[PDB]
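Asker: Questions regarding the structure given below will be posed in turn.
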Amino acid sequence: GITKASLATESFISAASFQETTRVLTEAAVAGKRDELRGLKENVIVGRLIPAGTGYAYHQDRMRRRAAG
Amino acid sequence: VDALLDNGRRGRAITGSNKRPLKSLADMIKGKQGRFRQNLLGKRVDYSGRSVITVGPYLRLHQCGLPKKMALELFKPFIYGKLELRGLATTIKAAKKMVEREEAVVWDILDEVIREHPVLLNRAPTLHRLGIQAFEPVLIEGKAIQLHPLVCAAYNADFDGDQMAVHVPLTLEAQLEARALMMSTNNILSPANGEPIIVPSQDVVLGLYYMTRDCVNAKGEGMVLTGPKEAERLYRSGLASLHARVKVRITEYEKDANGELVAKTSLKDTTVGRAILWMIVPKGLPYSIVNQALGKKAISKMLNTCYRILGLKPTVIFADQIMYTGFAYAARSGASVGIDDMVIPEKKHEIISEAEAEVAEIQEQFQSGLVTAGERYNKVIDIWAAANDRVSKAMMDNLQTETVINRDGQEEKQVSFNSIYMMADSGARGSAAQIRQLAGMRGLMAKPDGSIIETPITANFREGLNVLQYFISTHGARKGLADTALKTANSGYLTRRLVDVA
Amino acid sequence: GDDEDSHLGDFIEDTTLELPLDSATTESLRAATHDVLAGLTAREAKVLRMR
Amino acid sequence: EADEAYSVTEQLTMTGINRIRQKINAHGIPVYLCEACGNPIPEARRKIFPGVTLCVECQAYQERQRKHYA
Amino acid sequence: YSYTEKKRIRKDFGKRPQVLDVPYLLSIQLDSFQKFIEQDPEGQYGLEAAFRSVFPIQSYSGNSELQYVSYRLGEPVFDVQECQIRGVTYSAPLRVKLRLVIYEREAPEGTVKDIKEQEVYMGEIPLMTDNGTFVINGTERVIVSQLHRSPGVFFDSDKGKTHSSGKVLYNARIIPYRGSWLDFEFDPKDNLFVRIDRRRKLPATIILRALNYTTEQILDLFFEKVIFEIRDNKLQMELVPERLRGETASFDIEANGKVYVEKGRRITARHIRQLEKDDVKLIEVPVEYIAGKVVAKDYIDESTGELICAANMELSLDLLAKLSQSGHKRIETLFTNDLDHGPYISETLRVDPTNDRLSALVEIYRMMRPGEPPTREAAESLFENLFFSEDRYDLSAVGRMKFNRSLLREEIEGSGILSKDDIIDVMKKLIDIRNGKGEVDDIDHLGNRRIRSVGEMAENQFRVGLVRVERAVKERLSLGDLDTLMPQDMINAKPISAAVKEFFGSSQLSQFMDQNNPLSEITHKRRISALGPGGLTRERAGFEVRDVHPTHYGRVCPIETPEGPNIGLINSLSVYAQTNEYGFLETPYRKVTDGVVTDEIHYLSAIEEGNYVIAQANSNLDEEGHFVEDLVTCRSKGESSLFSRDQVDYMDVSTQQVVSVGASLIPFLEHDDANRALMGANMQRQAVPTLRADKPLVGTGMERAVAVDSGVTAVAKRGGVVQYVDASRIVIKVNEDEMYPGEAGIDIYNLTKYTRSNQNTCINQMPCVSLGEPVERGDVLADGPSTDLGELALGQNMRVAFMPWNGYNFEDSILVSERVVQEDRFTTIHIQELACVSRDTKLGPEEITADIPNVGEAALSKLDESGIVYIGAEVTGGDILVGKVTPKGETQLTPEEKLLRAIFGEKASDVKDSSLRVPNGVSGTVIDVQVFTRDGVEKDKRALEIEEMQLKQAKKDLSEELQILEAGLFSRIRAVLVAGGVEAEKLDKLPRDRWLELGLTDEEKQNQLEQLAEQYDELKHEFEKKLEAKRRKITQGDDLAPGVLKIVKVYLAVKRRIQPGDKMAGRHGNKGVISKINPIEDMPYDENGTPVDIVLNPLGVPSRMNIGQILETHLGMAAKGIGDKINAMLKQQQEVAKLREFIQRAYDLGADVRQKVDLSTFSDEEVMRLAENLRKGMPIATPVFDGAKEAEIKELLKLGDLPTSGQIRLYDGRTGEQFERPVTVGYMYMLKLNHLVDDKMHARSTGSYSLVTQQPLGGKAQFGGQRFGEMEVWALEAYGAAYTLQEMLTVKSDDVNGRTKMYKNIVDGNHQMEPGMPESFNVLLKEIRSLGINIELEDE
Ligand SMILES: [Mg+2]
Ligand SMILES: [Zn+2]
């Protein structure tokens, strides 16, 4: 169901937006979770270019620079 | 420590001398919902403002009316810049004093910085991407925003005093983003259903309808004219009636070749109104599309075909012309509404006494035990429910055609030209449903329960209602407002869940 | 008021901040002084820049 | 605005009444034996309601029973 | 016909006669408060009542008792006007007489001594104004009457949704006026439960044990006894011939030598008729029927003295033998039947963990306060205090009444707390409904909703004031020494005055008066709310209570309710409604005895009304007053149908009584869709008062009642003649009949002149009578704002015509001719209050000096030597109202600033500029300056000039009184001296002061001259003291806050015309925002050339089914027609004959109306003045449901010589050519609401930023930028607007570094952004990092 499907998100920053914040961080801090941004919600949070539209160009061009040399 | 980190997972340490519990670190991140900062709202934002919105039909669809006072304060750093760029100010501190002084020299500067610089207009509940749209600003004396009427549909703006906000695209990117993506003219199709959302609304369609409509006999009957140009010439000077049957030479086009425009000229059988109108329609459309009566329904399919044949650019400027003309002739028409416009059927009192006797039949049967009690309720409710359909489609037969008028010979009848009908038939406002409450009786009402009451409103709005009839109408009315007040909260929640999962 | 998540602290404005219109003119006051001291004699510049 | 609120009310009212209206059907024709218990159906019920299958006794009873459980 | 009616008489359509004229509309507010504060020598609600409850207070059994004598109300510290300016609350000191008695040890009681301490002070309690408001801090407030669930017991459902079984449930609730709730509720298992308050559910029988009921008395009480005899061997049974109904035979049931029924045949009417008629008392049975029966009492073994069976224990075929062989002849059992008397209470006992009294009392104590140990003394006391203490519990009288009412008792008053019987009787009645006998209540019925208002709610807040002082008094009276402390030492003031100040200050029910409009005030004071303390909550209920209930007919308005988040949660009081003796809502009716309709009226409460059959408002009765038809439409028990001529017991009073004051002010309401009607009376109250008080051409009749009953107008106290008329004051020389014997004199009405309202509108009174005109008592003496000639004029009507005008009325937008703004007629006067404060900061004191660093004389022109703007100076944005400077020394300026100071020689000051300046864009005239100075700081120059001027004016005012009052009084002395010594010319030669000496021969006239002397010398001395106190109050130190030295308040009078953006609407819910203001050249005109003022869109009328606005327009058209007729004949100077002939024709019109009229009015001097007042148009009245009908409108159009169509042809002012089709033109009364554009319009480039979050923030009213919430972000996300979004929540807001980097770039002419990271997120990283969490930014 939509409400259940959305509840699972890769970005932990996105989850602390709409899920219960105390639980999200706790569950995530013990795990040593690394958030790579990638999604929309989180990039708005951290105030950089949305990884779609005009920004898709940039994120794509920068995502490939990663895992590289 | 625990009260410092997350107070509430204990006994709830209260603040000094103050009954309220003190807000902890955890309570400083958490909220409703989640992080307050990213939740609406949402962060206040520089370079912005708002006021009441008004009309301005003189606008092109790609612009909007922005108060002098607002534009001065909004673009203040730009004016300080352009002012010292052209050398009218020694320094920024002088520019500050200049626009503060409102020296007349600055107005001419502001018009420079305003030209190719879109602004964003946004109205109350932002529902789809068309809830924010980009316009080119036109300076206005007054403190209200002027909003192009065709965009009113997308915003779901009426003018009962709603206000809109403005936003200045600062960066060069934001201007080109707002110009190639958010501009009014770039978004004329709804993203929900490929159909135009910039359909002509109400005043403007009632305009065209009255124009491209015909009556049996009037000034100009039967003459023939060289082309559309001289059809207007005939009308503006009071020689011809707007709606009179007329053959005129027209030249339609059809790009039916291999992407190539073919021309066709014919003596089409039309009216003066439809002749004049063709002067707007661009090139490749057929004259058939304006040959009809043009209601709100037919008027939007026209815009649609224009898009899917000529493309974005021609449709935009076309759509402007439609609005401008519809408004103009609407004023010329002098359509109005008085008490005598709401014609009651001559048979009304009859229909009542008949269905009133029908209850008297089923009543006799209830008292004599032929029918049961719950039965009798559902019996009476049908014989009333029927009579309402009789009263409705009685006036609608009378109202629709009963303008009976003559052409040279004997007698003839046609679709009525009664004011209140033209409104519904065209689609400008009101429907035979609502009309049914003005002339015919207005239904039966039901209390909030839903259990519909066994003595309908036998009166209508042109007549008075009496004490009880109004009091019964109350329930349905109040629950109506009550419901749609909550139906505001419910819409909001469904869309929110959907973007979270998308 | 409103019981709303409008809290007292949300209205306490920052008074130590420097508004741009002033940060703007200060960047521009240097410009004017600099050009005024070069349009002088080189001794009057070293003399004035020093006092 | 507000106009829609009125609009909402009309749609609701219409739907409720319509359901009720249907629960009577139309031009029916049939026999006279009650399907529940065989009691005599008078031609009055046949001519008031076209297609009646429940005697006046059963056309209460059941109605009555539904009320009780409410 | 009266005196201010003779001036202008509204032509009234409508046939039904007024039988009862509208009572004081502010009845509710004024009445209730008068009851609270008043000596009542008995218990009826009041301050006396509250006292008598808690008092007498007695020390901890130490026999040191403090009893309550009586109380007094000191005079108001400031009167109404005084208290407002300064900012005190309008209150009176409460002085209560207390008597402290002491009993000897040890005493057969009686006193060593008692000191009868005079009236200790316990705070000041606010007082209500003459017009039903309070003043809390110089600001008028209203206390909204509340609607809450009546005290008593109410049986409810919770059908359906419960558990998804259907089944239904039934619950009872005992709701007392004060004290804990007692809830009784069932469940699916049919177990009875109780919960105190909303607490933990508990097994219901526990309270019986707490009342010292053991198991045996619970069975005996709630159950019958089935007596089992052991006669011979093995078991007989007492049979009640009825017990077997709703059961089937259990065995071979036989008696009386005849087998009536054998095993397996259900006991019905046959078997019970046999048993009852044949008298079957005893039957023989098997030992197995008691296998299920429950034994009633306790039975022990007579030999071993041990317990065989405990009460409420089920027997078995083996258990019987153990108590049968012990010699027990009786075994009492329970009668259990799941249709009639269900085994409910039996099952409950089996769920109870307690057994004895202290056992249950513990389980109650441990439920209420878990976690702490129970005690014997604790558990016993707790329960006795819950429902049986006079102090901690009370149902009141109303609670006791509905309690007894709902339980079918006789007493209408009784115990104030619950008894062992009370609780049991309720549990009894609850069971009955579950059995099928009886129905449940509903919360919504107005017989179960009660109305409280200010008088009651203050009482309750005073009661709590004492209970928190009572603990303190009892505490002091414990240790108090002998004859040293007295009843003032213990009673503090702050604790009492705080508990009452709390209410009137901040409460959901104490709010700023909605005062832009006499209707707005009057509609607010008559208002209900089910919210707040003791009522429902918006998140609680729940559509049933919001919806309009049938019982609302004539009590609550169905149409006047707010349109927001609380619809139906407010409602407005109906016109004729009044509050029941018991505090319910009743409404007036007419007693129909047999078939005649009487005029004796009866008030029927919501419960009373249901029973009777009430006729209808619109019902035709003639001659003696028989019903004309043999059958009349009436409503009786919740429904409405046709009824017989002589079955009707009552009839509606008026056609109006169902609506509110707001709703009744809509004309042709009958023709308006109910929804739009709501918006109508909703927006009518938002009408800002106009410059020139118009008058509605189309009215309803109520406008005079609302104007007068609302305080805004000045209504004559006593009838007489006018001595002096000033724009300032009015003096009335009283007629002899109404004039009191002594002090003689005249009534002098001082008028309210131009002054600030709560909503910044202007409230100004004007004289509506001329010099030497006759006025009678209860006449209109002066119009308020938005009242004309005694009628309520919330706006100005104008010539309106429905037609599309080139789109400048697209949605509901409005198109207005220049003639309106030129005529200054929708121009509106606003008064803002701007204040300047001299504070104390750490660095030093602020001075109000006019020495301001770096400002030219251009500024200091409008400023006096002292630094305050002059009165009368027309100023605009930026002009300085009050010069002010704050200490900020050693700036530490920079090189280039230093070099600049040295080049141009400015003495870089050690003081900051803090002066009060005029907000940008708003511009008006200064009309008043006030200065409040700390007690003991020296009044500066201007401050001393003012307090000197206030003195000279006040002396002139008081003396003016004496001069008029002397001459008025001396003028009476002259006339009584003439009755038995008349020397007309001889008397008035000598000095008037030298008159008091002349006496009179033996008669009462000698004693009458004696009376005027007393009250003369009293005027002489009461003048003196009234002047003295006035003088002290001016010079006395005005007391301020901590840190503040002195304050300057400047009052501005801005005159705002009307411009695109302003919201306007007619009374029929037709909103619209003026869109363009057109030249008179371009307006639609008719063949007579007269342009039209407003061009409305015809499309707005069909959809929104408000058809009354059209009727209004047509009737308005005809009403102006009569105007245009008289104006011609009055300019023709035709003479009384031709004029009066025409006027007389208008006021009859067709026949059958209610109006009546001349020629009685004195056929000359009086008739001509009327004609004048009508030439602007003839005021007509369409009562709410008694309104005018099309025929009467068309008929009045004929007389006006105007077309019946209501439509004419028009010509476009631009092209000059005709408009096809006739268009409607006419006159529609229209309001300008105070959503005026130049209040809504805000803009900000760069402004203040919040400290905590570097985020745009409103600080100097250059307000914060627009908020860009979540949904607006999805907007940009749906476009590609990636940069537009970044900039939106980076540099445009949150980026402390970016915003300045941008602004610098903007002026350099480089559109870029150097964004970086929002501080909002920067704080989260730190906020997270300050928890135990290591949150980093990785990589690169
Ligand atoms: Mg709106
Ligand atoms: Zn049957």
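Chain B uses Swiss-Prot numbers throughout; the residues present, in order, are 303-804.
Looks like X-ray crystallography, 3.8 Å, at least that's what the header says.
Yeah, the Cβs are placed from backbone N, Cα and C, and that goes for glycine too.
Take a look at what Swiss-Prot says about it:
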type	residues	note
BINDING	B:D460, B:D462, B:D464	Mg(2+) binding site
MUTAGEN	B:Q504 to P	Resistant to antibiotics salinamide A and B
MUTAGEN	B:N690 to D	Resistant to antibiotics salinamide A and B
MUTAGEN	B:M697 to V	Resistant to antibiotics salinamide A and B
Asker: Can you tell which of B:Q504, B:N690 has the most other C-beta atoms within 10 Å, given these are the mutagenesis positions?
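Answerer: For the mutagenesis positions B:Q504, B:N690, the Cβ with the most other Cβ atoms within 10 Å is B:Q504.
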Asker: In angstrom units, rounded to an integer, how far apart are the Cα atoms of B:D462 (Mg(2+) binding site) and B:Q504 (mutagenesis position)?
Answerer: 16
Asker: DSSP three-state call for B:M697 (mutagenesis position): helix, strand or coil?
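Answerer: B:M697 (mutagenesis position) sits in a helix per DSSP.
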Asker: Near B:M697 (mutagenesis position), which residues of its own chain have a C-beta under 8 A away, given they sit six or more steps off in sequence?
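Answerer: Non-local contacts for B:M697 (mutagenesis position): B:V645, B:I646, B:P647, B:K650, B:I737, B:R738, B:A741, B:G742.
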Asker: Are there residues of the same chain, six or more positions away from B:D464 (Mg(2+) binding site), whose CB falls under 8 angstroms from its CB, and which are they?
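Answerer: Listed in sequence order, they are B:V354, B:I355, B:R425, B:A426.
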Asker: Taking only the Cα atoms, work out how far B:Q504 (mutagenesis position) lies from B:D460 (Mg(2+) binding site), in Å, as a whole number.
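Answerer: Distance between the two Cα atoms comes out at 12 Å.
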Asker: When you measure from the Cβ of B:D462 (Mg(2+) binding site), how many other Cβ atoms are you left with inside 10 Å?
Answerer: 20
Asker: Rounded to the nearest angstrom, how far is the Cα of B:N690 (mutagenesis position) from the Cα of B:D460 (Mg(2+) binding site)?
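Answerer: Their Cα atoms are separated by 32 Å.
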Asker: Under a threshold of 6 Å between Cβ and any atom of ligand 1, which of the recorded positions B:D460, B:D464, B:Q504, B:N690, B:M697 are retained?
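Answerer: Within range of ligand 1: B:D460, B:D464.
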Asker: In terms of Cβ proximity below 8 Å, which recorded positions out of B:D460, B:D462, B:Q504, B:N690, B:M697 neighbour chain D?
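Answerer: Cβ contacts with D, in sequence order: B:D460, B:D462.
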Asker: Going by DSSP, give the three-state secondary structure for B:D464 (Mg(2+) binding site).
Answerer: coil
Asker: What three-state secondary structure does DSSP assign to B:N690 (mutagenesis position)?
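Answerer: In the DSSP reduction, B:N690 (mutagenesis position) maps to helix.
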Asker: Validating a neighbour-count step here. Other CB atoms within 10 A of the CB of B:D460 (Mg(2+) binding site): how many?
Answerer: 20
